[PDB]
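Encoded as structure tokens, the structure appears first; notes follow it.
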Number of protein chains: 6
Amino acid sequence: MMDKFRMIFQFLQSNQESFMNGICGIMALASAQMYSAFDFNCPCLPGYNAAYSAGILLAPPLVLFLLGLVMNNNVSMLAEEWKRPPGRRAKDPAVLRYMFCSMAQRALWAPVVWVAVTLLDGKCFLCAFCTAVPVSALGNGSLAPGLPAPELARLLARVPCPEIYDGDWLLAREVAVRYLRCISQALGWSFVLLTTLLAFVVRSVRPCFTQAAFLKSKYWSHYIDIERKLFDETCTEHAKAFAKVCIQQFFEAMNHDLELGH
Amino acid sequence: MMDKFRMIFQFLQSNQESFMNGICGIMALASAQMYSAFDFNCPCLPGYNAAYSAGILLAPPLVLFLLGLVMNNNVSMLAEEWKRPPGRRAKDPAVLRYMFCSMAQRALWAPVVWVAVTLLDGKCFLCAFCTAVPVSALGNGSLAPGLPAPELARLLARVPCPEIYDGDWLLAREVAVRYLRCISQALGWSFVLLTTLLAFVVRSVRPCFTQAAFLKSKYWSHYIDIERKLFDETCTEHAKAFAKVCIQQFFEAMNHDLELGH
Amino acid sequence: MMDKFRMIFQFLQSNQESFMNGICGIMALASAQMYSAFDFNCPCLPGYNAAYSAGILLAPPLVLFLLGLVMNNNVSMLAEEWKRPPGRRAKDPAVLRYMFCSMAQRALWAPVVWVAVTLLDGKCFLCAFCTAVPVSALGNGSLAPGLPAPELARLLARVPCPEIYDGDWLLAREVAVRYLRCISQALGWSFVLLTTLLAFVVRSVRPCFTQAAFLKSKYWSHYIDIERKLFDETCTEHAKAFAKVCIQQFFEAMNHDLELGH
Amino acid sequence: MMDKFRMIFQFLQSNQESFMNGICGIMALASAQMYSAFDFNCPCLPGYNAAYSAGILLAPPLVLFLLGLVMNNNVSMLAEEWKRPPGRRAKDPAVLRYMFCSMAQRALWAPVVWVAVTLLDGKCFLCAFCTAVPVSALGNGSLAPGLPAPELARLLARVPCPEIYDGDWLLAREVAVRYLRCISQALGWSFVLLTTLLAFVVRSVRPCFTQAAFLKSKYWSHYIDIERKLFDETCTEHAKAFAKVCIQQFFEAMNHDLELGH
Amino acid sequence: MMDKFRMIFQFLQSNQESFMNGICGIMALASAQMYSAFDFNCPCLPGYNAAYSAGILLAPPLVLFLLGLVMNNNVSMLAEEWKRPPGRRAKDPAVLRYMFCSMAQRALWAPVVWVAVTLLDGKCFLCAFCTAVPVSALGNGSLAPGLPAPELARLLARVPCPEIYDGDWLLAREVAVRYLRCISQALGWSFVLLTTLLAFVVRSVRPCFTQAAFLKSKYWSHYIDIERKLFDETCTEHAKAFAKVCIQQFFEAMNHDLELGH
Amino acid sequence: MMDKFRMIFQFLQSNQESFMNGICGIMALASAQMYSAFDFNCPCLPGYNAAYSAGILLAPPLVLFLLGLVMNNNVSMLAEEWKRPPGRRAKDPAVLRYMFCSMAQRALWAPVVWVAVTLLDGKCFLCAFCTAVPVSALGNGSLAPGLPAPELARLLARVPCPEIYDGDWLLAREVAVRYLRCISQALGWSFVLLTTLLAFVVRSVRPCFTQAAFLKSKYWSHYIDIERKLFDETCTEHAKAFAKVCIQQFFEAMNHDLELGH
């Protein structure tokens, strides 16, 4: 099971060449790996499955999203100037609208890798649709020998839980699995395809790439840096002149000498 | 079992990019790992469980909290100036109230990771509510064949202790477990979700972020640095002039020469 | 199974000598390895195979292609100046046609390694043509003992799925496999041969290598570098003169002194 | 068993950020690990246990304490000036009392980690109170079938020694253990809690933190450094002028030439 | 199986001392290792073998050859000036003939290591001549008990495929193998001997080592370096004077000020 | 089997202190290790052995010898000036005879380590003299019960091939082996002794150590270095003045401007 995460492990061990997305690589690479040690096991009960599996395609994604906004050091400047009234805003809506949108496209790198990499291994999908398999399809001389609706859902639904499987009635194990891990791995490619193709279009066309506001932004965020870095200079400077008055008082103020004079 | 902690192990091995929270990463990453080598095993007795399990969601958290306050080098300055009377305080309540509050939000990074990572593996929860499972639910032709209340609590309660399990009466093992590790992993996400969302709000709104007092603080804590660093200069300086009087006395004072003169 | 990817692992660990193709080595080396942890298992059903196997020779290639264009920092400049009308284009079609073509030949290094390295191991090919093997050829006293067409496709088609194989009727297992992994490894060489030989011709002849436009290009792309790098200078410069007016106001504006004066 | 010590192993491997306590980390981290390779096995005899177990909560702690005082380079200066008569002491009792007390709180970091980490694994506690377990409690249809007092102590007392356990009479093995490793791990938390909370109070209040004597101390210990470092200068200086008289005598004193002159 | 390639692995890990051949060591060392992970398994059918084995002594060699020419940065200069007409060639045939020949003797280091290291392990040779072994030689009381020609080729030919071997008729397994891995390892030495001895003669005698043309060559290839390296200087220089006119326009052109003036 | 080569592996990993022999350590250390992965297995047939074993004490040595001459960068200078006529030789026979002899004593470090390290493990010797063992010596109640000459050579000769050994007739296995690995390891020491002792004599006496010609040599080989290193200076110098005439033509020659002028 180490394969899905040990890969980025040496890849992390490989080099130190990246960007903000590589800074996102600090987190989401763990998201490529955090799946590995976090186990998965479904109740194999009659109706809980379709509830439970939807838990592991919506919450842990949404967590990794919101942990992207708070993680970067900008939201206050947008949060601060939004709550204030219009007019008083020292920034145009344009620089707001852009700079707000350039937070999403750096956050979305985690919650798409953690929807691929829990489809390609199918576990998330297996416990979610096993209740409705066409049992007549490849059923070893099938025909549903008088089987009812209840007490068959409790027959099908165990399929992922291996050692507690009921038996050969209208199914083997290795044909009900290994046919739901096929359909799953079809979505996993026909999903990641559509997303990356939609990564094309975005850059390639447009949405708030105006040469005007891009300039004002990068100027501004560059300006906050020099402000913080420079304020410390005046403090340490202005403080240095102030310590000399007091520290000297400790000297010449205990005994004006040492008793250890030989 | 190495997975839960070997992950941060290479992640620790990964790089050296962090902050005070990464300084908290020095500790709490161990808290992500300290769970790994510290075993867990419940008494599997009739009433001790619900006592014992609450031991491992309140004490070891609270320890990691208080080890956060004492660990950082500020509490004296707050502790010193609080015990003194008002008026004599060389600092406003504002700089107190802020600087005191900026100790919590750096300490709380340990005691939330050690409440998630002992819910997602369910062991802490399993030995805490096994005494009340609905045995009729998925009970293999159930009906409670005349079973009493006592001598059934001692029947259910063994469920986590594997090799000492009684038997198939109104239960298998792999259906009483693997249904309490489902409910547990639901809290683990619906908890970590709520917390991180509440990490949003805090930064995003406010609570003592006033531009006034933030300034006075960082100036002040910057000032203590130069004071300590500069005091050593005068000492080593003032001492250097003093050693010359005595060290010379050792010379010219033993024999004023060596007998080894050839 | 680590062999196919652990090789580039130490090879990655080997040194840091490469180029843009070695920059492509950042990705496609993973493509040499990403096959390793991504499992493969075919439905072993009557007609799905020839559908499913074609999934793993066209989609995951095409993904690695489009992830090559978006990955490099040029497509905007081509995308921007293409949507505009002719005439307004500040660049000749020649520099366009070349610079556009020099994106393909840096992208095609991934989608040819991931068509070799899923033929040489034959798994992709095995589940794709097992339905039509000449069963009379090496069939252990063959003759098709009255076997029909249906209920034989479901007999042949299981061949890759080992533990669920039907039996010795007109076949053993280790002669239906180990004869489709021969034919496969013949394409894998007679393919990679043809491609590399076609890598010869390209460089060796020509296609838009004109000394004129190559010059204008590398000049231009060199020019964008100095523009971005130099703009930051004026900002940090022009900003530095501006901070001094405000930062001084914080000083001399809180109390014009400290109450901690002893 | 490597877990309890392999953790600090990579943690030691982690970084090199610490202080005098981290210098104590040089030793006590081994004390976190020295437990690992030093085995434990109790006599499983009738009365020796309660003797023997008390051996491994008092001696190996007390050793790690005294190895803390001697390890640091100060005790002579306190030991030297204590044996002398009062009055002649070149230092006030205050600087003595403080500087003596600042040896304990750097030594106590070892003998509290080696009392936690041999309670949380319970082995030290198991062989110490097995002689008195309430056998009627969870005793598999108990009632003490005429069992005497002697020849039952020799029945209970074997409980930790696994392969030499007598048998099922009024006990199984996995219920007499796994109920004494519960009670133990309760002290281990309710102990480490109380200690760390008492680490709060100490810093937070007081005990010889007077601004007067703290100054004189750190000045003094700073002074011993420059004295030792500077004495070597005069020696190597004063010696250099002295060697020239003799070393020249070796030259011009063997033959005033070489016979190898060609 | 790691031995054949893990050797160069630490040898690669050993040091970084080599030349263009060591640059070829970048590739062919993989060719010493690429054999390791690329499996081998022959059809064990009547006539395909002698076809199939010849596949793995001619194609994968020839690939590693052509990947040597394209890999080095010279073929264009030869390819460019060859297609042109004679007379216009700015270079003598001598510098052509030499410089063209000094491409082969740097490429031939891969396709001789991959013909040795797939003879010394004999697998390539075993599946190629098993159809004609003298069965009477060491045949355990032989005599060919009426065996025909067909239905014996299908008897011999299975010999490499271990678990599907027919049986003891006129052969054991461990005497038909372990006599074709002897004859093979004889060629492997009597081949590598002849080649290295022919490496002697080449250097030691001659073939286009003329002092005249060697000079003109190394001068020329040295000249292309300074040309490329120096062209970038004029560009970045000539561009720097050009950016100042436009970048200033962005300034003073948005608002000529900031609205954030307090 | 890793022991014979894993030793030099960490020894190689040990340090980087050596000379030309250590440069030979680059190769022959592999020769100490190349034995490890190159298998050995003898035909166990009646007469081929004494042929085959002599293959692995003469060819692979002789290869490592000739790979020593060609490997070092001197043979041309000797090869060039030997083919020429006497008189024209710019070097005395003395400097020739010495410099030629100082190639052997740097090459002979490989072909003596690969004759020791395939005697001390005896495999090379076992398959070479098993055909003539005194079977009466330690033969478990021997006497040769009417055994003929043929059909006994095929009885003895299998001895190294373990699983195909015939049986107990006049021999066990573990007494025919483990008496030919004794005699072998006697030569291995009484050989390496004689060689190293002959390494004494050589240095210690003489053979072309004349102070005259040693001087002329090391001067000469020192001179070739400065010649090659210095020639590149004039080229890059003389070329730099030449590029400026042409590179400027590319500028001012495409359009004398850019159309992108805004």
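Determined via electron microscopy, 3.9 Å.
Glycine is treated like the rest: Cβ placed from N, Cα and C.
Swiss-Prot gives this note for the published mutagenesis F:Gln10 to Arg: Decreases channel conductance. Decreases the inhibition of channel activity by ruthenium red. If you take the C-beta of F:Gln10 (mutagenesis position) and look for same-chain residues 6 or more apart in sequence within under 8 angstroms, you find none. Mapped onto three states, the DSSP output places F:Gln10 (mutagenesis position) in helix.
According to Swiss-Prot, the mutagenesis experiment F:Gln13 to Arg carries this note: Decreases channel conductance. Decreases the inhibition of channel activity by ruthenium red. The 10 Å shell around the Cβ of F:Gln13 (mutagenesis position) contains 10 further Cβ atoms across the protein chains shown.
A C-beta separation below 8 Å, combined with a sequence spacing of at least six in one chain, links F:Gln16 (mutagenesis position) to none of the other residues. Among the mutagenesis entries in Swiss-Prot is F:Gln16 to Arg, noted as: Markedly decreases channel conductance and confers resistance to inhibition by ruthenium red.
Under its mutagenesis annotations, Swiss-Prot gives F:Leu67 to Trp the following note: Decreases channel expression at the plasma membrane. A simple way to gauge crowding: the CB of F:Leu67 (mutagenesis position) has 18 other CB atoms within 10 angstroms, across all the protein chains here.
Remark: F:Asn72 (mutagenesis position) has F:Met103, F:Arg106 as non-local neighbours, by Cβ distance under 8 Å and separation of at least 6 in sequence. Quoting Swiss-Prot on the mutagenesis of F:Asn72 to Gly: Significant inhibition on the control of cytosolic Ca(2+) levels. Does not affect ion channel activity.
Proximity of F:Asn74 (mutagenesis position) to non-local residues of its own chain (separation of 6 or more, Cβ distance below 8 Å) is seen for F:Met99, F:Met103, F:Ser221, given in sequence order. Swiss-Prot gives this note for the published mutagenesis F:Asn74 to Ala: Has no effect on glycosylation.
In three-state terms derived from DSSP, F:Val112 (mutagenesis position) belongs to neither a helical nor a strand segment and is classed as coil. In sequence order, F:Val192, F:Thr195 are the residues of the chain that are 6 or more apart from F:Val112 (mutagenesis position) and have a CB within less than 8 Å of its CB. Under its mutagenesis annotations, Swiss-Prot gives F:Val112 to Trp the following note: Decreases channel expression at the plasma membrane. Does not affect channel conductance.
In Swiss-Prot, the entry for mutagenesis F:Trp114 to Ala states: Impairs the ability to activate the ERK1 and ERK2 cascade. The structure shown retains the original residue. When other Cβ atoms within 10 Å of the Cβ of F:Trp114 (mutagenesis position) are tallied across all protein chains shown, the result is 20.
In Swiss-Prot, a published mutagenesis experiment is listed as F:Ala116 to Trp, annotated Decreases channel expression at the plasma membrane. Does not affect channel conductance. Sequence-distant neighbours of F:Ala116 (mutagenesis position) (same chain, 6+ apart, CB under 8 A from its CB) are F:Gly188, F:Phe191, F:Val192.
Looking at Swiss-Prot, you'll find the mutagenesis F:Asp121 to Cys noted as follows: Impaired ion channel activity in response to change in extracellular Ca(2+) concentration. Proximity of F:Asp121 (mutagenesis position) to non-local residues of its own chain (separation of 6 or more, Cβ distance below 8 Å) is seen for F:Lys4, given in sequence order.
Under the heading of mutagenesis, Swiss-Prot lists F:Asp121 to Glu and annotates it as follows: No effect. Secondary structure from DSSP puts F:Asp121 (mutagenesis position) in coil.
Listed in Swiss-Prot is the mutagenesis experiment F:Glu163 to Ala, annotated as follows: No effect. Reduced to three states, the DSSP call for F:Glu163 (mutagenesis position) is coil. Spatially close to F:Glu163 (mutagenesis position) yet at least six residues away along the chain is no residue at all, judged by Cβ distances under 8 angstroms.
Under its mutagenesis entries, Swiss-Prot includes F:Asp166 to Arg with the note: No effect.
Experimental mutagenesis is annotated in Swiss-Prot for F:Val192 to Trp, with the remark: Impairs channel expression at the plasma membrane. Within 10 Å of the C-beta atom of F:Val192 (mutagenesis position) sit 17 other C-beta atoms, taking all shown protein chains into account. Secondary structure from DSSP puts F:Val192 (mutagenesis position) in a helix.
Cα distances from F:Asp166 (mutagenesis position) to the mutagenesis positions F:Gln13, F:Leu67, F:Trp114 are smallest for F:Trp114. Applying an under-8 Å Cβ distance to chain E, the mutagenesis positions F:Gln16, F:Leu67, F:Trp114, F:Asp121, F:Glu163 reduce to F:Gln16, F:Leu67, F:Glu163. Counted within 10 Å of its Cβ, the other Cβ atoms near F:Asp166 (mutagenesis position) come to 13, all protein chains included.
Cα separation, F:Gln13 (mutagenesis position) to F:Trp114 (mutagenesis position), rounded: 21 Å.
Cα to Cα, F:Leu67 (mutagenesis position) and F:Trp114 (mutagenesis position) are separated by 14 Å.
Chain B comes close to none of the mutagenesis positions F:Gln13, F:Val112, F:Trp114, F:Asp166, judged by a C-beta to C-beta distance under 8 angstroms.
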